[PDB]
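Comments concern the structure below.
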Amino acid sequence: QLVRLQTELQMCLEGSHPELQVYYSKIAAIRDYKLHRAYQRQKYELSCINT
Amino acid sequence: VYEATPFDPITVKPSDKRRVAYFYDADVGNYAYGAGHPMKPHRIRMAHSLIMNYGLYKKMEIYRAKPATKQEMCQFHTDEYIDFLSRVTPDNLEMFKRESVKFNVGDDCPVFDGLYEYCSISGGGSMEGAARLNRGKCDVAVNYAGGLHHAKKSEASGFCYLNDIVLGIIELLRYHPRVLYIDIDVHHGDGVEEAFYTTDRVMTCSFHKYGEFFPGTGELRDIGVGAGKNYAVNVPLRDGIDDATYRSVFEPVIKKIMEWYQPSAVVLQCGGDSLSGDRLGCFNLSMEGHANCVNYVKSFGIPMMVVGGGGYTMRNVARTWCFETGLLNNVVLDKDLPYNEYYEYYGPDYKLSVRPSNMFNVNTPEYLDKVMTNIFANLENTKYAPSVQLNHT
Ligand SMILES: [K+]
Ligand SMILES: [K+]
Ligand SMILES: [Zn+2]
């Protein structure tokens, strides 16, 4: 169990083991969402200044 | 002489179209009474925004009118009053302690930076609207920076410092025999009524709330003195009046005035302290109920001059003014507000709506029957003699 646990620990501290890859496709969504909101803000603001 | 009915969908009639001249001055929003005061000119600016972003500017003509001059102000006010207004600033008030005491200045009507300029803008817009109406250019003339109807010929009263409606009607009277003035604020339109009380050429008609209220005047038995007797109509009302009630009271009074007085230039004050949710008024009117008045006064077909007034919750005045202005152009707008620079202030669902509450209506079929019968009685001594050829008003 030492072999297995430290193999997973130093195979994970790079970023490849399952647990850290189940929280990374759950936070990239949050960042993508915030960025989409920023873009929509600017889109509405500029098309307001235009008119 | 009053039967209560349901409130019918407001709807523009296609047989008449107008030429709206809208007056706005990008400076006006920039003045502020003080820290906590309920009067905020900024709301006029807010309404402008919606007019731009709804696409409503494309059927009317938007003008800045030149500010009114000192000697155009002294057509109604005194020289001492106007000279005080012109010389007093928030910095030298200590050297006017007599005049401030003497002209009703200091708590309900303070002095801010830009007082005289704000007054100039209001008066200018009103007089230029009247003049353009005299020259046969426009049919309706809108000026939301004017309507400060509580000001006295020698006194500041009730957030108002200059009576621009008096100047407007004076300019309208150069070419017209008979001018009607309608006042649907929640307070009594007392400056205009005190100004035109002993004449028969201006008929004032107020729909206000009489009680332990402001200003304290305008009873059912105050109907004019001298040759102006029966030429001042008051409709006192109680709390809670809503759209159906208000419409059934408002329509027949106005229609009988139009049939008897036969005026042929209407001024319309469209104050907004008579809406549900206002912070000083106490009525329970919707946006459709407050706009059906405008629609009815417009369905007659004589030169109208629409002005502003009260409204102390900015959101609701802005929305109802934009909706009314859309209605003057034969356009029923859409309920979803377009994105604009004030896409706050419109919580929680961002729509073109003013919502009523459930508070109770203290006005019942007998009080109103009595009031309207007294009025219909007072309102038959105001016709024109049989030999007097008119111009089909
Ligand atoms: K009124
Ligand atoms: K009068
Ligand atoms: Zn008022």
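The residue numbers of chain B are those assigned by Swiss-Prot, with the residues present covering 2-394 sequentially.
The way this entry was determined, per its header, is electron microscopy, 2.6 Å.
Backbone N, Cα and C define each Cβ position, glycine as well.
B:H150 to A appears in Swiss-Prot as a published mutagenesis result, with the remark: Impairs histone deacetylase activity and transcription repression. Around B:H150 (mutagenesis position), the same-chain residues at least 6 positions away in sequence with a Cβ under 8 Å from its Cβ are B:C161, B:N164, B:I166, B:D184, B:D186, B:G190, B:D191, B:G192, B:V193, B:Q270, B:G272, B:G310.
In the three-state DSSP scheme, B:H151 (mutagenesis position) is classed as coil. One mutagenesis experiment named in Swiss-Prot is B:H151 to A, and its note says Impairs histone deacetylase activity and transcription repression.
All protein chains shown were included, and the count of other CB atoms within 10 Å of the CB of B:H151 (mutagenesis position) stands at 26. Annotation source Swiss-Prot lists active site at B:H151.
According to DSSP, B:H188 (mutagenesis position) is assigned to coil rather than to any helix or strand. The Cβ neighbour count for B:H188 (mutagenesis position), using a 10 Å radius over every protein chain in view, is 26. Listed in Swiss-Prot is the mutagenesis experiment B:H188 to A, annotated as follows: Impairs histone deacetylase activity and transcription repression.
For the mutagenesis of B:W322 to A, Swiss-Prot gives this note: Strongly reduces HDAC activity. The structure shown keeps the original residue. B:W322 (mutagenesis position) is surrounded by 26 other CB atoms, counting those within 10 A of its CB over all protein chains shown. DSSP classifies B:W322 (mutagenesis position) as helix under the three-state reduction.
Close to B:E325 (mutagenesis position) in the fold, though at least 6 residues off in sequence, lie B:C271, B:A292, B:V295, B:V307, each with a CB less than 8 Å from its CB. Experimental mutagenesis is annotated in Swiss-Prot for B:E325 to A, with the remark: Strongly reduces HDAC activity.
Among the mutagenesis results in Swiss-Prot, B:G327 to A has the note: Strongly reduces HDAC activity. The residue drawn here is the original one. All protein chains included, B:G327 (mutagenesis position) registers 22 other Cβ atoms within 10 Å of its own Cβ. DSSP classifies B:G327 (mutagenesis position) as helix under the three-state reduction.
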**Asked** Going by C-alpha distance, which of the mutagenesis positions B:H188, B:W322, B:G327 is nearest to B:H151 (mutagenesis position)?
**Response** B:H188
**Fill in**
Those mutagenesis positions among B:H150, B:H188, B:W322 lining ligand 3, judged by a Cβ under 6 Å from any of its atoms, are B:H188
**Message:** Rounded to a whole angstrom, what is the C-alpha distance between B:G327 (mutagenesis position) and B:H188 (mutagenesis position)?
**Reply:** 26
